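J.: Here it is, the structure, as structure tokens.
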Amino acid sequence: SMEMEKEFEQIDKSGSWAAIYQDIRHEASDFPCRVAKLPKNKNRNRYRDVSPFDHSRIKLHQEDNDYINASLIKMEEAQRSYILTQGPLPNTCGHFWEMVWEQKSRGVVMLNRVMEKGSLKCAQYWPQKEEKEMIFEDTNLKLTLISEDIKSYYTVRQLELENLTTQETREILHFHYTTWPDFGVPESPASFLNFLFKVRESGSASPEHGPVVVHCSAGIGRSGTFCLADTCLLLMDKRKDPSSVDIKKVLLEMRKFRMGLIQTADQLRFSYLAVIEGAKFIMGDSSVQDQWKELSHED
Ligand SMILES: O=C(O)C(=O)Nc1sc2c(c1C(=O)O)CCNC2
Ligand SMILES: [Cl-]
Ligand SMILES: [Cl-]
Ligand SMILES: [Cl-]
Ligand SMILES: [Cl-]
Ligand SMILES: [Cl-]
């Protein structure tokens, strides 16, 4: 087994996932969020305790107010960036697509549903019907649903985003994980990795494009889990060396760029499981990807 597998077993056998996770919260970076906290930005933040750091926040190219609750997670060694953002609010959906446009993102990963636990965790920021496109008047963008591929626990949407100022259009892919509970974990490593490899294979995360946008309700819990596993698998892939990947150290590196990434100890535990199971594909057993697809019951 791998070094992370033995560590996983030691932490399980001694029941210290809560302790290990609190250790991560204690060591995590603390940087100012002065812009997030400005009075004029109060209604641009979904949660008062979830803010982007000033040093890594995404600036909208607006002259009025450039603030969006969104962070550039720039993983230097992995050579991959992400934008993590909260679920857009009814007044920031225009800001959200403005950011996608200005950052040249081609992929949006959504890990939440619009309604969770009786609560509206995310605005309805993309059109649900081909014939009912959305126009964002404040930012001059048009958004059309082109097609969608609905599977049992996730949906992939092809969207067309148009800058109405210039009439340039871009295809944006929407990867929507629909069965991941807020503050919870996916039903299995298999269905998580099946989704993650769908995102990887789409070409959304190609460096020819801007960073993939990843969001949940707050942009930290499920978003941090997805991003930690993706980066750890990428690092393992570049090195073909599972042993060189220190998962906790990678999470602490990500938390330099946005607070609160991974919100429960069970999500941390799930991260390990996803990485340990994904390593089988990375290290040359490609049949495992077909096993994941079968186990995830996406039909
Ligand atoms: O959606 C996620 O995965 C996530 O991080 N959610 C978060 S993080 C977070 C909250 C929520 C929420 O959804 O209520 C509420 C206030 N504290 C922090
Ligand atoms: Cl202000
Ligand atoms: Cl939804
Ligand atoms: Cl509900
Ligand atoms: Cl909302
Ligand atoms: Cl935290």
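Along the chain as shown, the residues are counted starting at 1.
So this one's X-ray crystallography, 2.3 Å, going by the header.
Positions of Cβ are set from backbone N, Cα and C atoms, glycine also.
Okay, these came from Swiss-Prot:
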type	residues	note
ACT_SITE	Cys216	active site, phosphocysteine intermediate
BINDING	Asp182, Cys216, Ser217, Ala218, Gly219, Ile220, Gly221, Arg222, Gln263	substrate binding site
MUTAGEN	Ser51 to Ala or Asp (Swiss-Prot position 50)	No phosphorylation
MUTAGEN	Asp182 to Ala (Swiss-Prot position 181)	Substrate-trapping mutant
MUTAGEN	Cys216 to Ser (Swiss-Prot position 215)	Catalytically inactive mutant; abolishes sulfhydration
J.: Between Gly221 (substrate binding site) and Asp182 (mutagenesis position), how many Å separate their Cα atoms?
T.: 8
J.: If you count the C-beta atoms lying within 10 Å of each candidate's C-beta, which of the binding-site residues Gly219, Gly221 ends up with the smallest number?
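T.: Candidates: the binding-site residues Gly219, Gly221. Fewest Cβ atoms within 10 Å: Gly221.
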J.: Give the sequence-ordered list of residues that share a chain with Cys216 (mutagenesis position), lie 6 or more positions from it, and have CB atoms under 8 Å from its CB.
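T.: Set apart from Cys216 (mutagenesis position) by at least 6 residues yet with Cβ under 8 Å, we have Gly87, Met110, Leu111, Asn112, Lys121, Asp182, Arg222, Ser223.
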J.: Taking the center of the Cβ atoms of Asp182, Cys216, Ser217, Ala218, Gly219, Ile220, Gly221, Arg222, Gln263 at the recorded substrate site, which other residues in this chain have a Cβ no more than 8 Å from that point?
T.: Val50, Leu111, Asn112, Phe183, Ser223, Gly224
J.: Rounded to a whole angstrom, what is the C-alpha distance between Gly219 (substrate binding site) and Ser51 (mutagenesis position)?
T.: 10
J.: Going through the recorded positions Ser51, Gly219, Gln263 in sequence order, which have a CB under 6 Å from an atom of ligand 1?
T.: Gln263
J.: Give me the count of other Cβ atoms within 10 A of the Cβ belonging to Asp182 (mutagenesis position).
T.: 17
